[PDB]
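Colleague: So that we are looking at the same thing, I have put the structure below in structure tokens.
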There are 2 protein chains.
Amino acid sequence: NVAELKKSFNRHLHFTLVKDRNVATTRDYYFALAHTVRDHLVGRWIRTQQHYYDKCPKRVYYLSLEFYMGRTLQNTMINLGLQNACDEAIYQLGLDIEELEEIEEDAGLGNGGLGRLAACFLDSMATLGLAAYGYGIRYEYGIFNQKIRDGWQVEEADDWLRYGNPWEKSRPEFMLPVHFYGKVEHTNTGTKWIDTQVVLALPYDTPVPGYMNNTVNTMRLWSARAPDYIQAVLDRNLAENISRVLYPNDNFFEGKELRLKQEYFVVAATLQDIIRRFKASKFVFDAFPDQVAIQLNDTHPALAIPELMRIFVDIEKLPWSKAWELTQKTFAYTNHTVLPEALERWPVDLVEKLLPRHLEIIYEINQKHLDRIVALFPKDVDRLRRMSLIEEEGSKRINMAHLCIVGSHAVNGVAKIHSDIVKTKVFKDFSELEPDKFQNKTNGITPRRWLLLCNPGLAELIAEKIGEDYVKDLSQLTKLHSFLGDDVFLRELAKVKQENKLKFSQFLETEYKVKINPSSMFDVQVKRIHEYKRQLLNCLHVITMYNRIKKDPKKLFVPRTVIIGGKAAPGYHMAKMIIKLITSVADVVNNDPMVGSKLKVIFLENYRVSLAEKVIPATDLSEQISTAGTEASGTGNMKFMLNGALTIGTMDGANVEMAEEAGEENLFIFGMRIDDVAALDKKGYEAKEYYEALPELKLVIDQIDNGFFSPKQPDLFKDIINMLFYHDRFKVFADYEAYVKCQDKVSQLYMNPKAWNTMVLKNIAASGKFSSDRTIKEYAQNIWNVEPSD
Amino acid sequence: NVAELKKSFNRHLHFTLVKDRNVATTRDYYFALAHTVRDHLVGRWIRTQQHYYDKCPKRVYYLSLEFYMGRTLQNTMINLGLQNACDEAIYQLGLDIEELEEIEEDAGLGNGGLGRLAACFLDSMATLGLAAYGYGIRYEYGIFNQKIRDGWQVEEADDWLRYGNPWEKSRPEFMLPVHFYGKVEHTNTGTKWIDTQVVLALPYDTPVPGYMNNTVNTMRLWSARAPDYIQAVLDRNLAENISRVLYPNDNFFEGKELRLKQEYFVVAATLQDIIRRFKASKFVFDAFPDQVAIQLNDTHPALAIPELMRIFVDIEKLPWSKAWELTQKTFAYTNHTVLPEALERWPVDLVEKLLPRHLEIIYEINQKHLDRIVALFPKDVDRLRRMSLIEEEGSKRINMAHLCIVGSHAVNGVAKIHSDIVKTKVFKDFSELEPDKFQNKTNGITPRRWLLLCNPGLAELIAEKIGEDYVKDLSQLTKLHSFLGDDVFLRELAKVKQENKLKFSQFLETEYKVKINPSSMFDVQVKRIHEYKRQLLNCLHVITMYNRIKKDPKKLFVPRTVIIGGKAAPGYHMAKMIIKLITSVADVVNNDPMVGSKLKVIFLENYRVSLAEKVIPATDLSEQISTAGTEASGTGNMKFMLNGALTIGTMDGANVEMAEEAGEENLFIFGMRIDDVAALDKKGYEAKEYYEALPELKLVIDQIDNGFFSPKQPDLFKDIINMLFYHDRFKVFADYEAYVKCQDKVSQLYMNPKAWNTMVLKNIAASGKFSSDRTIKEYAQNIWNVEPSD
Ligand SMILES: O=C(NC(=O)c1cc(F)c(F)cc1Cl)Nc1cc(F)ccc1N1CCC(C(=O)O)CC1
Ligand SMILES: O=C(NC(=O)c1cc(F)c(F)cc1Cl)Nc1cc(F)ccc1N1CCC(C(=O)O)CC1
Ligand SMILES: *C(=O)c1c(COP(=O)(O)O)cnc(C)c1O
Ligand SMILES: *C(=O)c1c(COP(=O)(O)O)cnc(C)c1O
Ligand SMILES: CC(=O)N[C@@H]1O[C@H](CO)[C@@H](O)[C@H](O)[C@H]1O
Ligand SMILES: CC(=O)N[C@@H]1O[C@H](CO)[C@@H](O)[C@H](O)[C@H]1O
């Protein structure tokens, strides 16, 4: 109740924050309130953990390098059904609640979708009452802050721990050592990884609060530290440099020794802690597969596999065959990646230098892996070097996905189509050998963070009509199909959008130099910037539109506001270049009042979960315009649907099964299918053809190359054109023409408000499958093999 | 009260530590207790600080690179009068209080006694109700941890923030920018320090309670913060590398750029924080000195004199003369040093690169300074080069002691004989010009930490016989003179010592492979290992003793336990050596079966404030045996006196002033006075003329040299024998015999329970003056010009 909440808020401001109402900052109130919000959870965290300890269900362990968690404060109140009363306590206390919430930093401990997937899974696993966890690295700087400075991506540190974190609590008694380097020794009492360097891993808890169920899971994030003088003391910095900055590589393997360290680290820490827990409970190690599932979130924690064997073989002195069994049983692999540049393939010297014992264990696991394929395909020899864990060209390297397949019991992909590819195509060699290991698990997105919270309009609207069990069991949204008729309703829906759009448009005017049209069509494309996701393909169409206003501004133009945004990797020079252009484009279209209020181009600086939380609800057109067989699933494409945005997108990623739920027409699919792509790959890309045979496109590409958007520096964008004309693996022009045509389709619909809305009500009803609650069930019944409750 | 304490202890363990009692760690227990004790101190911390802010009384600023603060939990309980009520509360929750208390890490951000002076005064300014602060660097690593591996001091990272510190509270809103390097432009709007490099200073406040008085002052410590990509992030360390480790140079100037940075870092932050606050008060800047006082704690914070002067002329745009009149008005200097290697001589090159504006001002200040003397002494050519702020000889070196004097309105030494020599001999040139500037403030120790805390026993018995007036006014301990022939009070004193002895005897028996005689005379030299302090002298007597056992193991040898402890500085090979010797001797001693329970010798591992609080209370003899006129005062000595230990020691430092109060009969003074040494330097201290002249000494030296204590490494010690014979500034031989003769009187008087005890009582009675509460009164009156209140 409000009153005792009012009290709790002040006892902290006094005792924890040492402040009078007279002198408290905006920050100080947040902490006072956050502590109040942590307080009423501690109860159900101890019990929940206590319970999973007392009773031993099979504990889940989601081991990931990335947990894109965003903001905890509001989310926890919502999930703990304490928001309303908290909002009320802060009101009576004449404080601005929004203000306090914005003080809180993004736990930007992840790059993109996989990061948010690791996050959303946490939320559900709790809301499902599953005894799950969360194993990860407590990075001191997350994903970088993105500043638009002279139309160029500028990065800054994500110094989110500068002032602190009320959500985390250190667990010193559970601190563990981790070893790096040294030599392997071969002796009589078995084999010893002698003479090694030690980094302490200090584990920090953060509560994953179930959605109104009393379950409160742990999320364990680890941090580093060490066991003339001055310099030697200063040199401890290198060990505490393993947990410092998270790597900013969305779909790109950059094999840096520090990263390699980061990997092992979060893996040795985890498996040690996990093993301790098993033995700590009411249980040799025969029982271990039944007591622990470890989901390897992608190849990233591949190193866990050889580590588990290490801890068995070298430490439990358990006999190999038996230990190699349980590792397979325990572990599983969700494969997130396709693009070859996103596959972790580690130089061996590196591994020989850093983790020599794990190289003998990878060289060993590989050995047998081939001893079987030679007793299953004796004549065949190309299959051998096609399945080995070692790629024996120039610099020899380990395939980490190969190790995860030979090391797991269930490999999966992240959406039907993608998984279909992983199984039958990408790994046709392993799958044939035992197909029952490869399965699919289509991604999701907790309707808590992404509905209840961020669009409380929609969440409430739907709540007044059809109960609120849909927040627990989301595939209830179908019950809005009965509202397809209702006049009042469609117009009621459109209101919620308009509200969202207006409040977002204010933000957009008070941040940038742009008159935002509050009744225009919101075109949004937000994610990591990448040639594969085609923000460029978008960009051209944005130019294309400008080109339709000049020739004729008097034609009734469907007024739209383009909003592209996303963090380009530092290393990714090409993506940064796409941004500059996008911003350059933005500069021509914003100021040129020949067009004026008809079309505006906003690039969203520093896009992060809390910013996604805001823009998504105020969107009309989701842009999911990747290339045939690039997007593995997307988690973002899902939200937009669940938020009243129409999706423009390719028959790629979960966009495919998104149509399979709403209907192929209710989504704007265009461009070439994975088959059409493979057809043109046979014929091979010939960029010029469309440049010749497209009276419109060519102009766009002349304006880029001549210097319409960069005059004061005409060439600049040459780099781009060289990729577009000779090296475009994602075929920007090839699907330009379908896209532009499929863009008019959307424009012509948006004229009719009563129709768009109807096509929207269809999308929002048929977004039930994409509640991450479902994914988890699937994962539960087939991979981890556990049972939900409360 | 008893009950609420219990509830908040249980309440805190529950909500802050998120533990159930079932699994709560020893450490969780401390933290809950810590937090509970803090809560009854917050309300006063806020009032105290608002009071100052409101009424605006003149504010004292102790500017120091060192606060040897120790633990806070026990002290804080004491001053809030809560120890008793918390001893009960913990007792009832079935936990052992004593145990929790040792979980706390020593906030040892100090090298030695100078470090402890800064801490002691914080306690006293708080009690004397004064509006004072303490500004220091919040070193991530304090003075290192010390282990003994194969009889050697091993350094270890004092990692005191690993687990976190409940007694600081960050101040994210009082954060300040600091500047380094760049260049100096002189412009139409005064001069400009541009192109500079930026570190941030984030302040962390700590309560400094008063002893039962409603004033809880502040101590404000600062840590450093920043304002390939992966590599750029890691490089931020370099910045935070300025608050990283405390320099372990006890009485030594190694001049490292990092330290120069530490020194500007603390000072720059300190000054700006003082100013901003003054500008925030009721108060152009002509009020300033009447509102602010900065004591300069040795030269270390010297960069302030120009730093202010920068802030004064360049920011506030004040006319030089005005800025200078005020600089000296607000800065008061404490000289702590005697040795020529512990003066801070900064090489201009360095001070050019890192702080080029401050070098300008250091020059200008010095130009006007030579102006004065040219004016008075137009023929004294050598005086100008002597009294300058620059030492032109070779690489130009800034004498920083001059910097303080010239820019302070008061320059003090720490003892009668100290300030004395500093007035007439070490600084004659300046005091002849301004005799009045130079004064004395005899050092003192805080009797809350060094009686109420580390010694309930005395504190009680005293507080039973002559009440508790004596804590706040220690000069009451003369009221104890009335009991000199009180046989029972005498016998109840020896018992307090006994228990302290026995408890501490248990400390020793559990920490070492050595049996303690419960009735041995506790002989304790605890103090940073230094040639000048002559631990080596002590050492030699330990040998001289052992031989008096060999020469006839049937003679009555008075059983004594020699306990020597201190930390050799990393650079100090000669200290680290002497340590190996003591240990070497120790082994032999505690191992020759022919002694047994006649003489035990232990080195003190990791001697620190907390561990001082143990040994000190259980001592009979305190070695205060530096070579005459090498100790400015000492503070160690002072305790032992006030814990019923008789001193044996040179007429050096404050040991003289201890004789003044108690009378020379009641100390064991020995050796040569400053003048006796002087003559032996006018004579020349030819070293070997003793090893011939004294039979016993010969044997001791021949044994250290020929290998008695070093069979395996026989020449190991040569480095010392050589130093003794050929490079002994501190004349270990010269005062040997005197010491050894003096030693007999100790051994003899000890055999007289009544005579000894009577003496011990005279000491504790006369100990009155050595209150750091009296030292404050003197500082407050004749330097800071401020009044105590409540
Ligand atoms: O509530 C506080 N709290 C603290 O000052 C305080 C905060 C901490 F985070 C801490 F760790 C210790 C203190 Cl003491 N102060 C306060 C309350 C008022 F109602 C009016 C004035 C003040 N002043 C006190 C002096 C301060 C200064 O000079 O910097 C400014 C604020
Ligand atoms: O009281 C707690 N408190 C926490 O576990 C706890 C501590 C935190 F610092 C935190 F931030 C969150 C929790 Cl939930 N636990 C507890 C209480 C009991 F009465 C009995 C057992 C336990 N268990 C829970 C499971 C642990 C494990 O899985 O290793 C072991 C301790
Ligand atoms: C959502 O997953 C999301 C992403 C990735 O979105 P896509 O899967 O590419 O659609 C990136 N950044 C944030 C903040 C998200 O919430
Ligand atoms: C106490 O004063 C103390 C000292 C002082 O040593 P000396 O006066 O130099 O003998 C040094 N170190 C610690 C930890 C102390 O508590
Ligand atoms: C390496 C990586 O970040 N992979 C990403 O994984 C997420 C979550 O499965 C997918 O939505 C996305 O298509 C894919 O690019
Ligand atoms: C350089 C330094 O730390 N000097 C020390 O200052 C303390 C504190 O006053 C004196 O007791 C002592 O004589 C001296 O060793």
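Numbers in chain B track Swiss-Prot; the residues on display, in order, are 24-250, 262-317, 326-832.
This deposition comes from X-ray crystallography, 3.3 Å.
The backbone N, Cα and C atoms fix where each Cβ goes, and this holds for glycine too.
Per Swiss-Prot, AMP binding site is recorded for B:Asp43, B:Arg44, B:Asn45, B:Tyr76, B:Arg310, and the stated evidence type is experimental evidence. Annotation of the published mutagenesis B:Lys470 to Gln in Swiss-Prot: Decreased glycogen phosphorylase activity; the original residue is retained in the structure shown. One mutagenesis experiment catalogued in Swiss-Prot, B:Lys470 to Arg, is accompanied by this note: Decreased acetylation; when associated with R-796. For the mutagenesis of B:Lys796 to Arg, Swiss-Prot gives this note: Decreased acetylation; when associated with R-470. The structure shown keeps the original residue. According to Swiss-Prot, the mutagenesis experiment B:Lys796 to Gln carries the annotation: Decreased glycogen phosphorylase activity.
Help me picture where these features are in the structure shown.
Modeller: Just so you know, the Cβ of B:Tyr76 (AMP binding site) picks up 15 other Cβ atoms within 10 Å once every protein chain is counted. B:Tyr76 (AMP binding site) carries a helical DSSP state (H, G or I).
Around the Cβ of B:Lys470 (mutagenesis position), the same chain contributes no residue under 8 angstroms that is 6 or more positions distant in sequence.
Within the same chain, the residues at least 6 positions away from B:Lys796 (mutagenesis position) whose Cβ sits under 8 Å from its Cβ are B:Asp529, B:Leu532, listed in sequence order.
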Colleague: Taking B:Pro250 and B:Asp262 as the last and first modelled residues around a gap of 11, how many Å apart are their Cα atoms?
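Modeller: Spelled out: 11 residues absent, and the flanking Cα atoms 18 Å apart.
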Colleague: If proximity means a C-beta under 8 angstroms from chain A, which of B:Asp43, B:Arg44, B:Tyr76, B:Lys796 count? These are the recorded positions.
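Modeller: Sorted by position along the sequence, the hits are B:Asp43.
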Colleague: Please compute the Cα distance from B:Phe317 to B:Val326 in Å; 8 residues between them have no coordinates.
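Modeller: It comes out to 7 Å between the two Cα positions.
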Colleague: List, in sequence order, the same-chain residues at least six positions removed whose CB sits under 8 Å from that of B:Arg44 (AMP binding site)?
Modeller: B:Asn33, B:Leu36
Colleague: Determine the minimum-neighbour residue: among B:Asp43, B:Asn45, B:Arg310, listed as binding-site residues, which Cβ has the fewest other Cβ atoms within 10 angstroms?
Modeller: B:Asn45
Colleague: Between any two of B:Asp43, B:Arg44, B:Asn45, B:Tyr76, B:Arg310, the residues recorded as binding AMP, what is the biggest Cα to Cα distance in Å?
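Modeller: In whole numbers, the farthest two Cα atoms are 50 Å apart.
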Colleague: Which recorded positions from the set B:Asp43, B:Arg44, B:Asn45, B:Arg310, B:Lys470, B:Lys796 come near ligand 1, judged by a Cβ under 6 Å from any of its atoms?
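Modeller: None, as no Cβ falls under 6 Å.
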Colleague: Please list the recorded positions from B:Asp43, B:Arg44, B:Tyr76, B:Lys470 whose Cβ falls under 6 Å of any atom in ligand 2.
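Modeller: What lies within reach of ligand 2, judged by Cβ under 6 Å, is B:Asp43.
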Colleague: Does DSSP give B:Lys470 (mutagenesis position) helix, strand or coil?
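Modeller: Helix, per DSSP.
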Colleague: Reduced to three states, what secondary structure does DSSP give B:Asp43 (AMP binding site)?
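Modeller: In three-state terms, B:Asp43 (AMP binding site) counts as coil.
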Colleague: So, in DSSP terms, is B:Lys796 (mutagenesis position) helix, strand, or coil?
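Modeller: In three-state terms, B:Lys796 (mutagenesis position) counts as helix.
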